[PDB]
Structure formats: structure tokens, C-alpha cells
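One structure below.
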Amino acid sequence: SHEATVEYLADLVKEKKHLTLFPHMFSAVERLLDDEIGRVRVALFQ
Amino acid sequence: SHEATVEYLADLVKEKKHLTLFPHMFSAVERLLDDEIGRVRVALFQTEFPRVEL
């Protein structure tokens, strides 16, 4: 999986923002993104 | 990690197709989606063929 860095986190959060403009049109993608954001946040501080 | 089934794989593939409407706009997501598709294909394959590991 991708290296954890604040830059990556920022991309993930920005891409997540954009998709919320289309309610539940990319439901699977949203779960993946949320999972990966959570994973990267934890990695950043450990 | 989501359960591996045919319907899920199907949803993944449809979502990937939709994302092509947005070239170069969601590339972090493209990598994640391709990873999850691969993982799911492998999971369905390992379930048909339990004695094969990849």
C-alpha cells in the first residue's frame, strides 16, 4: 500500500470531497477512500 | 476489508468505468480501486481453487 505522508493524505481528503458531490454514485470507492484515509492517519502518528 | 463476491466485483468494475469520465482527476482513487479489484479477483479465484495460493 501507498506510503503514508501528509501530501497523500491531502490528496485523499480532496478526492473524497469531490466525490461527495455525487451522493452514493461511487459507494464502493467512498468506503475504500475512508478506509485508506483512516489507515494513513494512523500511520502518520505511529 | 469488504467481502469478496461477484456482485461486489461487478460494482467495482462499474465504478471504475464511471471514473473514466474524469481523466486525471481522481488518480489516488484509481490506484485504490484497481488494487481492490485485483484483491477481489484473487479472493474469488482462491475460493474456487483453495490449494492454489498467489
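Every residue number used here counts from 1 along the chain in the order it is shown.
Per deposition record, X-ray crystallography, 2.3 Å.
Quick reminder: no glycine exception, Cβ is built from N, Cα and C everywhere.
Per Swiss-Prot, the features are:
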type    : residues                             : note
MUTAGEN : B:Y8 to F (Swiss-Prot position 149)  : Moderate decrease in monomer stability
MUTAGEN : B:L9 to A (Swiss-Prot position 150)  : Moderate decrease in monomer stability
MUTAGEN : B:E15 to A (Swiss-Prot position 156) : No effect on homodimer stability
MUTAGEN : B:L19 to A (Swiss-Prot position 160) : Moderate decrease in homodimer stability
MUTAGEN : B:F22 to A (Swiss-Prot position 163) : Moderate decrease in homodimer stability
MUTAGEN : B:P23 to A (Swiss-Prot position 164) : No effect on homodimer stability
MUTAGEN : B:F26 to A (Swiss-Prot position 167) : Moderate decrease in homodimer stability
MUTAGEN : B:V29 to A (Swiss-Prot position 170) : No effect on homodimer stability
MUTAGEN : B:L32 to A (Swiss-Prot position 173) : Severe decrease in homodimer stability
MUTAGEN : B:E36 to A (Swiss-Prot position 177) : Severe decrease in monomer stability
MUTAGEN : B:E36 to G (Swiss-Prot position 177) : Loss of monomer stability
MUTAGEN : B:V40 to A (Swiss-Prot position 181) : Moderate decrease in monomer stability
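Contact annotation for chain A: of the listed mutagenesis positions (B:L9, B:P23, B:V40), none places its CB atom under 8 A from a CB atom of that chain. Here B:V29 (mutagenesis position) is compared against the mutagenesis positions B:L19, B:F22, B:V40, and the shortest C-alpha distance is to B:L19. The Cβ of B:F22 has fewer other Cβ atoms within 10 Å than any other of the mutagenesis positions B:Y8, B:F22, B:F26. When the Cα atoms are compared, B:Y8 (mutagenesis position) and B:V40 (mutagenesis position) turn out to be 8 Å apart.
The separation of B:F22 (mutagenesis position) from B:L9 (mutagenesis position), Cα to Cα, is 21 Å. Here the Cα atom of B:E15 (mutagenesis position) is found 14 Å from that of B:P23 (mutagenesis position). Here the mutagenesis positions are B:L19, B:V29; the one with the fewest Cβ atoms within 10 Å of its Cβ is B:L19. Within 10 Å of its Cβ, the residue among the mutagenesis positions B:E15, B:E36 with the fewest other Cβ atoms is B:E15. In three-state terms derived from DSSP, B:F22 (mutagenesis position) belongs to neither a helical nor a strand segment and is classed as coil. Around B:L32 (mutagenesis position), a 10 Å sphere centred on its CB holds 22 further CB atoms from the protein chains shown.
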